[PDB]
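Q: One structure follows; several queries about it will come next.
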Amino acid sequence: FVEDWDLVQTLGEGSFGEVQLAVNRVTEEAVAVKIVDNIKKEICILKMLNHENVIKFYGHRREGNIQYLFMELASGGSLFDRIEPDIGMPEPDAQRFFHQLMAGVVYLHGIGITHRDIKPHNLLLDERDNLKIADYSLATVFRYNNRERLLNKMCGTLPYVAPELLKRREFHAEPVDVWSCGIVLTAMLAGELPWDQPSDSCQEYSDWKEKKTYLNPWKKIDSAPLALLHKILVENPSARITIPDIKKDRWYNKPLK
Ligand SMILES: COc1cc(C(=O)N2CCC(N3CCN(C)CC3)CC2)ccc1Nc1ncc2c(n1)N(C)c1ccccc1C(=O)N2C
Ligand SMILES: [Cl-]
């Protein structure tokens, strides 16, 4: 239905941003295409992306009102669908996905991009279960010409968002993305999100800051990954662990089945 490609089936919906499976009549190659009708910026960021744990951009076509963004197809679906509610997933799978997630985030941060909405719905799987960080509609540049800019816009998804974003006028980009990786890791290992939002008026968040790890979800989590979560989910962003230091963590380097 667009030039050489047939639009075969709906892969996912969105806020005026639907994604279709697209197959080339000539060559049979299947990709994914996002149909939308701001996106200049998104396209600009998408064209920068070249890494095995990040979704690839193939190109775009405007056809009147509708813009078509042609992107890598992740035929394994989302990480969201591999997480069993109240259980999670086997720790070795969770570690491998975490490794890949960190590789993606290091890449993005190294090109000065912050994703700002890391969560299991946006973490897609290829056919060999390699994880790909997808959806750059909230992404932005936080480093340009080697100069950092602080962020001030609120975005993300509350249960994944770092607390400084609810409390500070301006904050550093990178620790926000790290925080959301720790909520992802929590979800993979326990099959449940720990709080609705990281605010002191939220009892489960208060409980975590008082170290009540005999409660859920923390009691489902082995002590080694939990020690890593204690370094990631730290309320002050300048004391929170950085990715270089995550890579030296004991669990991160533990050999697992
Ligand atoms: C075959 O490739 C995929 C399969 C599935 C999947 O598991 N489905 C397909 C949809 C299916 N139902 C959907 C509703 N329909 C009426 C009945 C069938 C349920 C099962 C989900 C995603 C697939 N691939 C895919 N790759 C790249 C993405 C992307 N998704 N989307 C939708 C994204 C989702 C979140 C964030 C980013 C993306 C994205 O940008 N792309 C390009
Ligand atoms: Cl969950």
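Going by Swiss-Prot, the residues shown for chain A are 5-41, 51-270, listed in order.
Structure determined by X-ray crystallography, 2.0 Å.
Here the Cβ of each residue, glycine as well, is placed from N, Cα and C on the backbone.
As annotated in Swiss-Prot:
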ACT_SITE  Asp130  active site, proton acceptor
MUTAGEN   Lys38 to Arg  Abolishes kinase activity
MUTAGEN   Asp130 to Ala  Abolishes kinase activity
MUTAGEN   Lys132 to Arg  Strong reduction of chromatin-associated CHK1 ubiquitination
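Describe the structural surroundings of these features, if you would.
A: Counting only residues at least six positions away in the same chain, the Cβ atoms of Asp148, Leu151, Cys168, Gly169, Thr170, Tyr173, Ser193 sit under 8 Å from the Cβ of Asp130 (mutagenesis position).
Of all Cβ atoms in the shown protein chains, 24 besides its own fall within 10 Å of the Cβ of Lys38 (mutagenesis position).
DSSP assigns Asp130 (mutagenesis position) to coil in the three-state reduction, placing it in neither a helix nor a strand.
Listed in sequence order, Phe93, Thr170, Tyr173, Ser193, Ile196, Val197 are the same-chain residues at least 6 apart in sequence whose CB falls under 8 Å from the CB of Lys132 (mutagenesis position).
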Q: Just to be sure I understand the break: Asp41 and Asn51 bracket 9 unmodelled residues, and I want the straight-line distance between their C-alpha atoms in Å.
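A: Here the Cα-Cα span across the missing residues works out to 11 Å.
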Q: Three states by DSSP: which one describes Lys38 (mutagenesis position)?
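A: For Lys38 (mutagenesis position) - judged by DSSP and reduced to three states - the answer is strand.
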